[PDB]
Amino acid sequence: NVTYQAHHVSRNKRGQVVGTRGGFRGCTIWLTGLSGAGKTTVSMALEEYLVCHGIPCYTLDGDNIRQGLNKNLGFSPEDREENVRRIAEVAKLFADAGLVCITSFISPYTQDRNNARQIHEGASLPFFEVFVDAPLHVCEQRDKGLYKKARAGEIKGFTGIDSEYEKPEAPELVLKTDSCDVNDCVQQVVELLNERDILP
Amino acid sequence: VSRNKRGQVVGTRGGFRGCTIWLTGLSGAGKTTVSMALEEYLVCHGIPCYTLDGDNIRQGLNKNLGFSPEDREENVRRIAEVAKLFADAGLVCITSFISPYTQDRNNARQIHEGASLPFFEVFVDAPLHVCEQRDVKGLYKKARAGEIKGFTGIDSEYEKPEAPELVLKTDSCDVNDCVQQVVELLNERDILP
Ligand SMILES: Nc1ncnc2c1ncn2[C@@H]1O[C@H](COP(=O)(O)OS(=O)(=O)O)[C@@H](O)[C@H]1O
Ligand SMILES: Nc1ncnc2c1ncn2[C@@H]1O[C@H](COP(=O)(O)OS(=O)(=O)O)[C@@H](O)[C@H]1O
Ligand SMILES: Nc1ncnc2c1ncn2[C@@H]1O[C@H](COP(=O)(O)OS(=O)(=O)O)[C@@H](O)[C@H]1O
Ligand SMILES: Nc1ncnc2c1ncn2[C@@H]1O[C@H](COP(=O)(O)OS(=O)(=O)O)[C@@H](O)[C@H]1O
Ligand SMILES: [Mg+2]
């Protein structure tokens, strides 16, 4: 017996109030990829760039989320489904609020990344899937603690070893972090945000 | 990026004002009414905010929860964690959930205060008979007809706050009277200029 309550404030007014030299630019930048591939690195520099150009944003990192909102979830397929589902719902509120939301979660199931997109596109919010792509071995020698414990059978169902990572087929962007610079990665994301009319 | 750097790019006129106004009270007490009219004020005055309403949130993030003691605990736990992210992002976050249990509201507080973010517990306080009279959604009559079990105030409990930052007597005040009480507490804590 739950029935929806409408807001009094439109997106257009929100974009007037949040962003200086306004225009509503609420969206979500969804980073996806193996552990140690470069998602958090890339998302924190993107957040830095954005704040330095007067564009309000927040970063939701799986690791951070997973000690607060999702502290009660593990790494079974079903928990990762629910991990991703909740954060898709959270990110949708941030883009609806007027902010560029940046997420950095492994998010290893295509079905779940597509659901996250539909949550946004349904609500007429732009959703940018960015594949952060570093070869497994590169991600592994970058590690500290986890890959080692996982090869020893102390972390069961670890993405890339024991559990599969499902690659996006045709994302908005692929970031080759083994051959690409941190600033260069960030610039590519900005270039995308330029065309897609988020950054002036 | 630091909170200080956020407050110079988020605000329409500078200074970090991230915080959570947390409304608690009976069904029909006036939570949604106040929060949305409060959301209207803050926006028209150049202050970015966002309302998280228990009914809307239960359509999305919290759609896999019902009204058991434990589910109400999880409902409130999740939105407290979300509200601390909006706060930390520099927005004034307005939540309006029944949040019937004092243990869970104190937990939502601790979540915030342990991140050094302001938390204002606002008791929206109309007695049951008043809320029942209004019965805006037909829920009280349905509850008393035996069509809804464990309804707050009838077959489950509401636990009143012990040290709220603000009580609003919606039975003796009008919407705007109530909105202004809120703003003046916000003025007091340098959230609103
Ligand atoms: N272009 C790049 N992008 C991201 N990380 C890089 C890059 N080049 C080198 N690195 C290194 O790779 C590591 C990236 O790890 P994280 O950002 O922590 O990965 S994450 O995907 O699990 O979030 C950092 O230690 C960083 O110094
Ligand atoms: N079994 C595991 N698989 C992958 N990551 C794990 C596992 N156990 C712990 N972790 C830690 O959790 C982080 C990833 O969490 P998420 O991005 O939240 O995962 S996701 O698959 O559900 O999206 C990793 O970077 C790693 O530090
Ligand atoms: N001062 C007041 N503040 C808020 N609501 C009031 C006030 N006076 C009367 N009301 C009325 O009481 C009803 C409260 O219902 P809701 O706002 O929907 O309450 S809620 O707590 O269940 O969210 C509304 O129809 C509202 O117009
Ligand atoms: N058994 C019930 N008790 C109270 N509210 C209910 C119940 N069933 C449906 N509702 C509806 O759901 C709303 C309560 O949602 P919340 O604010 O999210 O409650 S809370 O107790 O878990 O915080 C009420 O406004 C009412 O519309
Ligand atoms: Mg309500």
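The residues of chain B that appear here are 35-227 by Swiss-Prot count, in order.
Every residue gets a Cβ built from N, Cα and C, even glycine.
Annotated ATP 1 binding site per Swiss-Prot: B:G62, B:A63, B:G64, B:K65, B:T66, B:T67, B:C207, B:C212, in sequence order. The Cβ of B:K65 (ATP 1 binding site) has 27 other Cβ atoms within 10 Å, all protein chains considered. DSSP assigns B:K65 (ATP 1 binding site) to a helical segment in the three-state reduction.
What Swiss-Prot records for B:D89, B:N90, B:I91, B:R92, B:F101, B:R106, B:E107, B:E108, B:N109, B:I132, B:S133, B:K171, B:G184, B:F185 is adenosine 5'-phosphosulfate binding site. For the recorded site, B:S133 (adenosine 5'-phosphosulfate binding site), the DSSP three-state label reads coil. Other Cβ atoms within 10 Å of the Cβ of B:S133 (adenosine 5'-phosphosulfate binding site) number 26 in total over all chains.
There are 16 other Cβ atoms within 10 Å of the Cβ belonging to B:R37 (mutagenesis position). According to Swiss-Prot, the experimentally introduced change B:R37 to A is described as follows: Abolishes inhibition by the substrate adenylyl sulfate.
Here Swiss-Prot notes a mutagenesis experiment, B:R40 to A, with the remark: Abolishes inhibition by the substrate adenylyl sulfate. The Cβ of B:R40 (mutagenesis position) lies under 8 Å from the Cβ of B:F50, B:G52, B:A123, B:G124, each of which sits 6+ residues away along the same chain. DSSP assigns B:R40 (mutagenesis position) to a helical segment in the three-state reduction.
In this entry, ATP 1 is bound by B:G62, B:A63, B:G64, B:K65, B:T66, B:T67, B:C207, B:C212, whose most widely separated C-alpha atoms sit 15 angstrom apart. Filtering of the recorded positions B:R37, B:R40, B:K65, B:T66, B:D89, B:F101 by Cβ separation from chain A (threshold: under 8 Å) yields B:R40, B:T66, B:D89, ordered along the sequence.
Screening the recorded positions B:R40, B:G62, B:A63, B:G64, B:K65, B:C212 for a C-beta under 6 A from any atom of ligand 3 leaves B:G62, B:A63, B:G64, B:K65, B:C212.
Between the candidate binding-site residues, B:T66, B:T67, B:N109, the densest Cβ environment within 10 Å is the one around B:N109.
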